[PDB]
Every structure is written in structure tokens, then in C-alpha cells.
Amino acid sequence: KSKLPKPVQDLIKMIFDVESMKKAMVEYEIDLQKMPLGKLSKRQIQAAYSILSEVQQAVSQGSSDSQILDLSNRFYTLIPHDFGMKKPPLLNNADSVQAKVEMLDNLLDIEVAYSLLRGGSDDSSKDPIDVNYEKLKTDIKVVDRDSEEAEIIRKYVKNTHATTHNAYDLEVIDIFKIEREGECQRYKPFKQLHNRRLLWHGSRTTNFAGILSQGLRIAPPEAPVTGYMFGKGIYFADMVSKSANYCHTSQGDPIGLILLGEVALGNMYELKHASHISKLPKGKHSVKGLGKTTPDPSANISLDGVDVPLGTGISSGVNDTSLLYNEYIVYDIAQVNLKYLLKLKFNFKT
Ligand SMILES: CCCN1CCC(c2nc3cccc(C(N)=O)c3[nH]2)CC1
């Protein structure tokens, strides 16, 4: 039977949970009778991205109904929904396109996960636990409850947890010291670049299967530039309360995952407002969206050269920014080196 530690085995059970996948699709009113998990395809999703893209472009021009109407149906025909009765939500605005653009991202990770889960080892020589662990291609170790790292991280989860978005409370149940296969050599070169932070990264649980497998990727061109405030790229944060809002957990699903990947930002291109780009100025290596709140810089610590902004949340120099939380963006998957993976539990007060 399995040799891996219980805590790790449990992790392998939620990231490969089919119910979680179906439940994820049901939230999108996706009639599972027309689009089963085994019906999902990457070629189908891209075709969808293109449509959404054509939609956004249309809205920015003013197609004036019709073209948008048919362009809208062209989507729900490719992505089977079940609105019962009303009028299939017309994608005639940025907000509608962003929501849809967000659905494809998750559905894509689910497609990837559903694939791995069903590799080529349906035998019984090895239990499902130890088998699926392989498909991840990421060595996973459990971090003791009472250790330096644990304390640092857990303390990094407490401080950066303000009272504003305190509609819940975080509790570090498990802490893992992950490290995907290859992110070591691929990150070695960029490792020689000053300003290396240990930022947060949250995402739907049904996506970590693809995250550890594929690794934080950058949205493809077929994908709508809408939604992203700084263009296609990898986004992080220093306020654990900023990434948490991306785990999409709830009173019913309190358990969510979050990452702590080391990122060599180098010379940042500080911005206060949204600005779709993806062509940083000659000299910069990353973008930083100035926010109203920021971890107490005086209480910041740094280890192995990596900076850990585990300082209590305070007011930043400028408040004349649409962002209330910082936001670091890198446009090269090779600049990120996932380090930890927390199995946090959300406790809502209501
Ligand atoms: C279609 C994608 C839409 N939209 C999804 C969320 C993305 C996103 N923006 C972020 C800013 C700070 C932190 C995180 C994080 N995951 O921890 C962020 N994820 C930005 C793009």
C-alpha cells in the first residue's frame, strides 16, 4: 500500500476529485449531458477563446446586435449550457466576456486533470494514491507543524490577513514543500536577478492538478486580453488575503489551496492603473501594481536572498490607485519557482 504520508495522500485525493470537477462545471450551468468530462477538449476550448475574443472585439466596435447575437449563440453551441428558460446571456459587454473567459481557464485545467487521472495505469499493482502522485511530476514533502519554515509561513498567513476582507479566517491545516520537475534548472538562470520575492498565488482547487503538472502558464493568444489588468502573464501578491479570493471557496467548500512560489521580479515597472501591455520597457523584468495596502516593510524578512514581505498590513505611500492590494506580474514562466503549497481552511463568520 501507499508509503506517502497521510496528509499528502489526502492532497492527492482532492486535486483528482471528479465530483469537484463536475460541481465546478455545474456552477457554470454546463449541461453535463452534452459535455461530460470525457467530452472536454483543448481544441474545443481554444475555439471558444477565439469566439470570446471576437465578441470583445465586437463590443469595442459596436456590432449593433445581430452579429453579436449570432456570435453569442456560436459560443453556447460550442459550450453546452442549460439556462432552462429565459434568454441565453448575450455576451454584449466586457463583464460578460471576462466571466466566460474565466470559465474556459478552469475548464481547461479540468480537462488536463481528467486526462492525467486516466493515464495508462488502470491496473492494481499500485494503489491510485501512489499512481496519481507520479502524474503530477512534483516531489511533495510535508512541513512539520513546529519548524522555522512553518512558523515563518503561518506567520506570513496571519499578518497579511487584514480585517477588511475578513469575512473569514485562515487556518494553515497542512504545509507542503513542493518542487515541480524542471522548475529548478529553468529557474536557475533567472535566479541570478536581484529582487526575488516569495509571493502568494491562489486558484480554484480543480486547477492545481494542472498547475503541478503543467506549471503556472501564460494565457494563449486566442484568449481575450480582457479581464487581465496587465496583460497575459503570471500574477502574484504579498497579501495572503488577496490570493485567497481566487480559491473560490465558500461555506460549503471551506478547504482551498494556495501557492508560495519564489519569483525573480528584478527591476519592476511600477504602475498605479490598469495597462494591458506584455512588452515591458527596455530594462524592466516585471510589473507591480501599486495598491493602497501593503505589508509593513519594516517587519519584512529575507532568507537565502529571497524576500518575504510577512509584515502586517498597513497603508501605502499612495492611495490614489484602483488597487487596494499589491500585484506583481511576470511574463516568463521561467521566472517562477513554486516552493510551497498550503492546504488552508476558510472559516466564514457571516
Ligand atoms: C481569464 C482570466 C481572468 N483573471 C483571473 C485572475 C487573474 C489574477 N489576477 C491576480 C492578482 C493578484 C493575485 C492573483 C492570484 N491568483 O493569486 C491573481 N490572479 C487575472 C486574470
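Just so it is clear, chain A uses Swiss-Prot numbers, and the residues here are 662-1011, in order.
Cβ from N, Cα, C; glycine included.
The following features are taken from Swiss-Prot:
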DOMAIN    662-779  domain 'PARP alpha-helical'
MUTAGEN   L768 to A  Increased auto-poly-ADP-ribosylation
MUTAGEN   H826 to E  Decreased polymerase activity, leading to the production of short poly-ADP-ribose chains
BINDING   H862, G863, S864, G871, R878, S904  NAD(+) binding site
MUTAGEN   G871 to L  Increased DNA-independent poly-ADP-ribosyltransferase activity
MUTAGEN   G871 to S  Does not affect DNA-independent poly-ADP-ribosyltransferase activity
MUTAGEN   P882 to G  Does not affect DNA-independent poly-ADP-ribosyltransferase activity
MUTAGEN   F897 to S  10% of wild-type activity
MUTAGEN   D899 to N  0.6% of wild-type activity
MUTAGEN   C908 to R  <0.5% of wild-type activity
MUTAGEN   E923 to Q  Does not affect ADP-ribosyltransferase activity
MUTAGEN   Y986 to H  14% of wild-type activity and increased branching 15-fold
ACT_SITE  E988  active site, for poly [ADP-ribose] polymerase activity
MUTAGEN   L1003 to P  1.5% of wild-type activity
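Fewest other C-beta atoms within 10 angstroms, among the recorded positions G863, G871, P882, are seen around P882. In sequence order, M890, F891, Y896, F897, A898, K903, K949, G950, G952 are the residues near the residue listed as 'active site, for poly [ADP-ribose] polymerase activity', counting only same-chain partners six or more apart with C-beta under 8 A. In the vicinity of ligand 1, defined as a Cβ distance under 6 Å, the following of the recorded positions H862, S904, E923 are placed: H862, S904. When each of the mutagenesis positions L768, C908, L1003 is scored by how many other Cβ atoms sit within 10 Å of its Cβ, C908 comes out lowest.
Less than 8 angstroms from the CB of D899 (mutagenesis position) sit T821, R858, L860, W861, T955, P956, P970, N987, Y989, each of them six or more residues away in the same chain. When the Cα positions of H862, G863, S864, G871, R878, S904 are compared pair by pair, the longest gap among these NAD(+)-binding residues is 18 Å. Across the domain 'PARP alpha-helical' (662-779), the DSSP tally of helix, strand and coil residues reads 73 helix, 0 strand, 45 coil.
Spatial neighbours are here defined as Cα atoms within 10 angstroms of one another, and by that definition the neighbours of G863 (NAD(+) binding site) among the mutagenesis positions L768, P882, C908, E923, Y986 are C908. A 10 Å radius around the C-alpha of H862 (NAD(+) binding site) takes in these mutagenesis positions out of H826, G871, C908, in sequence order: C908. Nearest to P882 (mutagenesis position) in space, judged by Cα atoms and limited to the recorded positions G871, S904, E923, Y986, is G871.
Nearest neighbour of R878 (NAD(+) binding site) by Cα distance, taken over the mutagenesis positions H826, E923, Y986: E923. The Cβ of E923 (mutagenesis position) has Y848, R857, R858, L859, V967, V997, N998, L999, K1000 as same-chain neighbours under 8 Å, each 6 or more residues away in sequence. Taking every protein chain shown into account, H826, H862, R878 are the recorded positions, and of these the Cβ with the most other Cβ atoms within 10 Å belongs to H862. A 10 Å cutoff on Cβ-Cβ distances gives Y986 (mutagenesis position) a total of 24 other Cβ atoms nearby, all chains included. Cβ environment of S904 (NAD(+) binding site): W861, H862, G863, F897, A898, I919 lie under 8 Å away, each six or more residues apart in the same chain.
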